[PDB]
Number of protein chains: 2
Amino acid sequence: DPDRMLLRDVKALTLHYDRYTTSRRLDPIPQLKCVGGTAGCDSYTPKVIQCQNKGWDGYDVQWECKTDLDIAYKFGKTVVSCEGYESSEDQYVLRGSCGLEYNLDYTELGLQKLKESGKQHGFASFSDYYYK
Amino acid sequence: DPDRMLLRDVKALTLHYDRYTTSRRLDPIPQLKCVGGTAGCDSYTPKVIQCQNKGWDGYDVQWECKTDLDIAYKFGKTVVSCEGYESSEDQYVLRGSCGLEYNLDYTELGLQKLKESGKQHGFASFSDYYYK
């Protein structure tokens, strides 16, 4: 009974990159996960995101999800998803089952940094020697 | 016999971050390894370095070791080390046993970039919802 919450009345979510969701019917997944975007998922990733329920439009709960990101990055699409308690159509969901996936995109500043990221210099060092 | 070379007559070395040295008397180690410096070893690392034997000063062979580095980085001290064939005092060394360790330091540009690396922005996204 308590692990059953009406999704539309859940006020807020705090989702972490190193914690898993709760589940029963489905497999646990990261509470926060990069899934694409113009910058991709292989390098910088936020560790936490804060979501607030902004109301209900007749179809979906409206989530505003924010976090501090390095200046080179922003979110593309973000998607919140929870485990409906009885089924996927249930309006109640399993407590703790919500997660977020995001596309990570470059900002305008990020794309300039990317343009310049390849710059290198030939550096010579006169090495010591160690006998072994 | 062939795996025995006089170190002073070895013309050049090409050392790779993902290959191990040869050894007998000692354990194999990475041909190229970061060991300290003002930037440290946890992030960017060169993958290869090219060393040329620049002569003999009466004590040590003089190695000049160079590679292309990202503009934010340079080498602090670098040290070449090979496995002497019979002992640590042997002037012949085991073929393939040479490696290099380096300190990785920030350049002047690197330190400015580091100064600014922490800059962030609060980014809000209005998330879609996915039923499951």
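Chain A is numbered as in Swiss-Prot; shown residues: 33-164, in order.
Note: Cβ is positioned from N, Cα and C throughout, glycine not excepted.
All protein chains shown were included, and the count of other CB atoms within 10 Å of the CB of A:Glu148 (mutagenesis position) stands at 9. Among the mutagenesis entries in Swiss-Prot is A:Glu148 to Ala, noted as: Dominant-negative mutant; leading to impair inhibition of SOCE.
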Secondary-structure category, per DSSP, in which A:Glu148 (mutagenesis position) falls:
helix
